[PDB]
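Asks: Quick one: structure below, then a few questions.
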There are 2 protein chains.
Amino acid sequence: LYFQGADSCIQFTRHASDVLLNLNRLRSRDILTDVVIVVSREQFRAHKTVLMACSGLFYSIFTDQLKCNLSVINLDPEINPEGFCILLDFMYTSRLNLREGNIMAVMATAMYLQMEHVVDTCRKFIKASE
Amino acid sequence: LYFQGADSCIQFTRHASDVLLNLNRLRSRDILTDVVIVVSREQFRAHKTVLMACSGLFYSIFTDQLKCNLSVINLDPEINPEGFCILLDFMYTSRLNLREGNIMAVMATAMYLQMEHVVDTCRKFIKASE
Ligand SMILES: Cn1c(=O)c2c(c3cc(Nc4ccnc(F)c4Cl)ccc31)N[C@@H](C1CC1)C(F)(F)CO2
Ligand SMILES: Cn1c(=O)c2c(c3cc(Nc4ccnc(F)c4Cl)ccc31)N[C@@H](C1CC1)C(F)(F)CO2
Ligand SMILES: [Cl-]
Ligand SMILES: [Cl-]
Ligand SMILES: [Cl-]
Ligand SMILES: [Cl-]
């Protein structure tokens, strides 16, 4: 349940993962979602704070004084909606569903969103298949 | 960095804790905070989604159609501000700074906020000192 942290303070082991699980439950039920991300013909509802916490691109967008208040954000029309959906799921769960058929689109999308460890992981998996 | 999850899917070990760390950085910089919690003479800015993810009381409050849009939430005047501050810090970090001088107020506050594992932990630490 808990342990003594390096700073001699009590820390709860599953707290962060349980908070992320609850944030994903709010997303699934469309509770307190405050933005819609438009990717081509697709729309994805989400929480701006989670998007900012999980992306250099969203962090830059929502810290801009003009943009921070937009309810709709349109992504570059070159972005693959399935690649975005996989990454949005990863943001809210820590699980990255990489497959042979989606890895190029996921990698291109992670580069655009500035999710650097995800890009590096995609590169390693591609390199192993070559 | 990552591992094979029980569902044969790639999982990133530090993802949840790193997201929580970024949410705490947004709180420290007052970025996208959407509510002020008033406890006696004290005010605490926060994100409603994090409060809901970390409290049965806030989950009930912000799922109410009338309340979900309030920018200010006043707590019961009996609530100790330091006890609330300690729990708000715990929500955003997983670290619970329990001390002999604050444990009764932290426990009373965790009961009011419906943070049940925190209450149980407080009870065990009190029991060990008796
Ligand atoms: C460049 N970059 C990533 O490469 C990145 C991010 C990432 C998040 C911010 N946001 C920050 C940064 C600082 N302070 C804040 F307050 C925020 Cl919100 C800025 C750049 C980022 N987030 C991780 C999340 C934490 C585990 C990710 F999902 F794995 C994708 O990787
Ligand atoms: C009764 N109760 C706690 O006792 C509790 C909560 C807690 C959170 C919700 N919120 C929920 C529930 C279901 N689905 C949602 F979508 C939400 Cl947001 C509802 C009741 C809760 N949250 C944890 C966080 C996860 C690690 C806590 F901070 F440790 C304090 O303990
Ligand atoms: Cl808008
Ligand atoms: Cl736009
Ligand atoms: Cl209000
Ligand atoms: Cl109120």
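All positions are counted from 1 along the displayed chain.
Determination method: X-ray crystallography, 1.8 Å.
Yeah, the Cβs are placed from backbone N, Cα and C, and that goes for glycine too.
Heads up, here are the entries from Swiss-Prot:
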- A:33-100: domain 'BTB' (DOMAIN)
- A:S60 to A (Swiss-Prot position 59): Abolished ubiquitination by the SCF(FBXL17) complex (MUTAGEN)
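I'd like to know what surrounds each of these features in this structure.
Replies: A 10 Å cutoff on Cβ-Cβ distances gives A:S60 (mutagenesis position) a total of 12 other Cβ atoms nearby, all chains included. In this structure, A:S60 (mutagenesis position) is part of a helix by DSSP.
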